[PDB]
Every structure is written in C-alpha cells, then in structure tokens.
Amino acid sequence: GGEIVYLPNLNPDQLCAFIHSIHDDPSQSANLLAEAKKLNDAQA
Amino acid sequence: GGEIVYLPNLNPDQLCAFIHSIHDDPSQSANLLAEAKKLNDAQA
Amino acid sequence: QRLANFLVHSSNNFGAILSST
C-alpha cells in the first residue's frame, strides 16, 4: 500500500489485461501488480 | 523535464487506450498523457 | 480494498503505485 510499481516495459495489450484484472479482482491488486512486475522485470 | 502525473480517475479501458497510444504513437506521448491529465480531471 | 494509482513520468515511462491509506 503506497509502493511505486512501474511497468513501462509491459506492452499495451499485456498490461491491458493486468489493468482489467485489477478492476475484476481489486483484492489481488497488489499481487497482480507483483505479477505483471515479473514481465516488467524480465523485459527490464 | 517530464513530470510524474498520477491519473487514478481513469477507466480501465481508458488506460488500455492511452497506453496503447503511447507505444503506438510515442512521438505524440506528450499529447496522449495531456489528455489523460484532463481525463482523470474530468472523472475526479 | 486496495487499488493502484496510475502515475507516469511524462517523457517515456508509465507506471503504477498502490493506494489504500
């Protein structure tokens, strides 16, 4: 809660699903944030 | 140069559109997030 | 709940940040 999670390495289509996932399950939000971060870190 | 704008008032689909427009039109990015700033402003 | 505020460094990089408190 309050950490900065940059994912500019995500491609629009992929992060699009991530955003829609946060909307669909805001409970898992942080973990979905941590999830997408795996690709962000990979393409980093 | 380059401010860090927080726009949380956007729609999930709006982010999908905006981000897609950044990677697709990176030269226009300045304008695309210009909109986003008014976008989150309108739904604030 | 917990949500992610969407911030972006205008020049090249868009990111996220969580927000609850």
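Chain C uses Swiss-Prot numbers throughout; the residues present, in order, are 43-63.
Cβ from N, Cα, C; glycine included.
Quoted from Swiss-Prot, the note on mutagenesis experiment C:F48 to A, D or S is: Promotes formation of fibrillar aggregates. According to its DSSP assignment, C:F48 (mutagenesis position) is coil.
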C:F48 (mutagenesis position), number of other Cβ atoms within 10 Å: 24
